[PDB]
Amino acid sequence: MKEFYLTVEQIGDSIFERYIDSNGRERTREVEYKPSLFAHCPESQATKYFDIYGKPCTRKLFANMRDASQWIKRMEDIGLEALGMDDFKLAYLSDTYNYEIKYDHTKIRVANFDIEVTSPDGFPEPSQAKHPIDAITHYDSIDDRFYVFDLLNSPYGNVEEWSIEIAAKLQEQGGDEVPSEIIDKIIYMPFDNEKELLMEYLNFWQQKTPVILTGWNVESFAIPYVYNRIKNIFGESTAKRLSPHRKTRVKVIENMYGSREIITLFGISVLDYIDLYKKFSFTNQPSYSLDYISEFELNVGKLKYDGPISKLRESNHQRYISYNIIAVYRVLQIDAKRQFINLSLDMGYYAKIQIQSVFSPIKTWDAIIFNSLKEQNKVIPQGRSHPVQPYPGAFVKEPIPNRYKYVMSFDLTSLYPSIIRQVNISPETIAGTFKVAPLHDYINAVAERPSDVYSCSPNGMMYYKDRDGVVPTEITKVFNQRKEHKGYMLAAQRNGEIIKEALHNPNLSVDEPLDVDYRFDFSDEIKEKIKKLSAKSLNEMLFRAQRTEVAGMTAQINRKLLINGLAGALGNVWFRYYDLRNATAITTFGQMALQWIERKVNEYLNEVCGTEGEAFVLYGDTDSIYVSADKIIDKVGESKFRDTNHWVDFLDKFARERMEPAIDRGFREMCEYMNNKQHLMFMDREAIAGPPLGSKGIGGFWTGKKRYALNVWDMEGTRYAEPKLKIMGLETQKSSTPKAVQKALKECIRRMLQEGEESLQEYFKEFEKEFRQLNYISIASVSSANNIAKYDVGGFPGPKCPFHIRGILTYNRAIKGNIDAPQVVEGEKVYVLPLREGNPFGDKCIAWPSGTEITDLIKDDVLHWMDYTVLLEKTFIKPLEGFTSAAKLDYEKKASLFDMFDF
DNA sequence: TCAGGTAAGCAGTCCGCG
DNA sequence: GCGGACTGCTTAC
Ligand SMILES: Cc1cn([C@H]2C[C@H](O)[C@@H](COP(=O)(O)OP(=O)(O)OP(=O)(O)O)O2)c(=O)[nH]c1=O
Ligand SMILES: [Ca+2]
Ligand SMILES: [Ca+2]
Ligand SMILES: [Ca+2]
Ligand SMILES: [Ca+2]
Ligand SMILES: [Ca+2]
Ligand SMILES: [Ca+2]
């Protein structure tokens, strides 16, 4: 096997590297790496190094890394460009791994741990670390073992040994329901004192030093706590053994509001799973507690316990230890599903970066482009300082607020990256500028053709056409990877729908799930065998189909994130290739393409229906168009269809055979208009929407930009066994809206689109009548809480105080002088509820940490003074009024004349 | 909420709107 | 009441 790196660090004048050697063994080496940088020179000619612009460069080989860094400072003092990779470990990896890296994950030590620390006086601050660490579970992926370190004797209590036998038993037997599949994988180590616990942990850490270190909030809690605790007890040198190079750094993380401190452990890549989840999951949650995310991702219920956590070890150490083990497991289960570690490794090695750099598309692209250019002997430019300037983005059409019965959407494949490729936008393909006409002139094809020589964007920029730029070239590579995984995702989706179909008629027989690859469309053979399976086996298969879909989704959606991130990286001052000319060239081009093809679709459809000037495109956002299809359906007549699937077939055929060709023709013309290098505007049908045939459903509606709902039957080639509501923007999609309210609004929408005005009024009446039985948490609003301090004036709301902040301030007064009550954390999310006037809290609302029950100190009093009426109007009625009005219907039955009986 | 980008919606505060 | 200016927060793309 080829070697691969595990980690890389710069310490003084040494590169420190952990790696896997050609034998498959983990290794560590110190390399006094001498870096090279470059300077412009006259042709000469030496001379094999050229900058991206083609200007000749002399390589300057440095004695050590500090000389190289100091030289960069001198070149700035003098006012001259210091060229080349100034992040010296990237140059190191580039020289040391001059090939496409093939990693073997089973050789990489992925660790995930969680710790427990008991605290009577509130939250155990990692900076202080003044309380004993009384438990650590550390799973090791190489050993496949959960290592449990359990403190028996504490100032906060002396406990008995944990029982694995009691832990395995059901909650109903009195045990802790530790999953049977991990029981045998537990290595349990009890300790008589915390010193002996920490000493073994460090010895253990040394024998099995993590490469990849993860967990839930491990970066913000477990790592800083463990390091500081050890620091307080043994001294800093001992704490520093958490790093295989014995180097650590207190690092300050800045944001908009304040600053926290984390501990950088050199020679380890920390990928905090909460952070992977937030970057890669593409879900906005009301809470990021492990409990909450586990429920959502895995459908496993909350770990129940009586009393507060700060009394749990003392009252139930058995359960304490067991919940610490389950915590670690639940993260592994989430990763088994979402595969974010795999993803991170994939991308990290592809880019040749430190794995933890995957969180930064800027750092990822810097490296991909650097390695690409080094291969051609090209030298990268120096990073400059730029002032942050706003620039324009996409076009969003203003829709006429209305019901819309029949809709087909069309969408451009990977828009921004395709534009980069079509136009050939790169730092070194800039050819010049042309005199620009107002955008509408280019849209309506009446402006002077920008150029006869170069590939153009309507923002004024012209690009070379002889060769592909390094941005287009490299972005094409990641795009192709993305297209493979998306293939798998869509295939697993289709497969999922065939299984769902077969569930309508499950055979009565004891059998097993078929060994199949859900990444590929089911053969006719597999299809028939499925029609013969039991409900149990079909369900087990659906689950696997849905897991294959989620793995494909992660691999595809995040590659899409990386490629789109390049488009935006160009508009980021910290990026080596920041150029607002290039970022605006991408966005302006997109504005044109959309509005150009709106004009084209209108013309085609107006011609084919024999009308003049009617809008067929009702809406569009960034890269998609929504086309009214009422007139196409009405031409062949609604009564001419067998069932819903029949008109869905018909429109599918209309869109694939008549529409897309016309759209392709239109986009080809725009390519030759802008004189682009390559036609890559591919706009395929996405969704086909409408009511169930024979129903009073309205099909879909829009209330404004980014706010609409559609009843979808087919999406990207997936024919739904059950119609799917595609709701964009509306309150059902916002994390700030209550759960109960999301469900209810959704049902109201379902009824409007699938059933009609009457069915809608049935539900609203019933909801309104029962809503006061709903659990207080399921009707709380959620909100992130920033700048509580800013609006805090002596316990009371300052001027302009936000509603949710007032709720927090109210919560603070009610719990004042109590260290044990859960504190609201600045920057996290809170649940919010309105309070009836006259309450003992003395204000109109209260807030408390989301994902939690409100403390028993005030719960009863909160539940009593809860303003239901206000909740109903704000979160539910108002939004519903907005839907019903846009769609031209009523949620309350209005008074007619056909009713007054007997009169 | 350390970690590509812009567009644009809605809740709420404050206050004008004779 | 409702909107406009403004802050704060969230989603669509
Ligand atoms: C979803 C999304 C889109 N965009 C921009 C860039 C996209 O090219 C453009 C269109 O978005 P999308 O239509 O959502 O996706 P896409 O065209 O990039 O890729 P595909 O349709 O094949 O899945 O909007 C972002 O900048 N960030 C995002 O998170
Ligand atoms: Ca815990
Ligand atoms: Ca698209
Ligand atoms: Ca798409
Ligand atoms: Ca059957
Ligand atoms: Ca789209
Ligand atoms: Ca097509």
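Cβ atoms are placed via backbone N, Cα and C, with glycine included.
Pulled from Swiss-Prot, these are the features on record:
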- A:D411, A:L412, A:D623: Mg(2+) 4 binding site (BINDING)
- A:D411, A:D623: Mg(2+) 3 binding site (BINDING)
- A:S414, A:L415, A:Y416, A:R482, A:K560: substrate binding site (BINDING)
- A:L415 to M: No effect on base selectivity (MUTAGEN)
- A:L415 to G or F: Increased misinsertion, increased mismatch extension and inefficient proofreading (MUTAGEN)
- A:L415 to A or G: Decreases base selectivity by several hundred fold (MUTAGEN)
- A:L561 to A: No effect on the ability to recognize damaged DNA. Increase in probability of nucleotide incorporation (MUTAGEN)
- A:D621 to A: Drastic decrease in the efficiency of incorporation of dGMP (MUTAGEN)
- A:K706 to A: Almost complete loss of polymerase activity (MUTAGEN)
- A:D714 to A: Complete loss of viral replication (MUTAGEN)
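All chains included, 19 other C-beta atoms sit within 10 angstroms of the C-beta of A:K560 (substrate binding site). Rounded to a whole value, the Cα-Cα separation of A:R482 (substrate binding site) and A:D621 (mutagenesis position) is 23 Å. Here the candidates are the recorded positions A:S414, A:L415, A:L561, A:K706, A:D714. The one whose C-alpha lies nearest to that of A:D623 (Mg(2+) 4 binding site) is A:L415. Around A:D714 (mutagenesis position), the C-beta neighbours below 8 angstroms that are at least 6 residues distant in the chain are A:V648, A:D652, A:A687, A:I688, A:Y720. A gap of 21 Å separates the Cα atoms of A:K706 (mutagenesis position) and A:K560 (substrate binding site). The Cβ centroid of A:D411, A:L412, A:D623 marks the Mg(2+) 4 site; residues of that chain outside this set whose Cβ lies within 8 Å of it are A:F410, A:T413, A:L415, A:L594, A:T622, A:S624, A:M683, given in sequence order. The Cβ neighbour count for A:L561 (mutagenesis position), using a 10 Å radius over every protein chain in view, is 14. Taking a Cβ cut-off of under 6 Å from any atom of ligand 6, the recorded positions A:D411, A:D621, A:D623 reduce to A:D411, A:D623. Across A:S414, A:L415, A:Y416, A:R482, A:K560, which the record gives as binding substrate, the greatest C-alpha separation is 14 Å. Taking each Cβ in turn and tallying the other Cβ atoms within 10 Å, the top scorer among the recorded positions A:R482, A:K706 is A:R482. Proximity to ligand 1 (Cβ under 6 Å from any of its atoms) holds for these recorded positions out of A:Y416, A:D621, A:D623, A:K706, A:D714: A:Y416, A:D623. Under 8 Å, Cβ to Cβ, and six or more positions away along its own chain, A:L415 (mutagenesis position) finds A:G590, A:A593, A:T622, A:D623.
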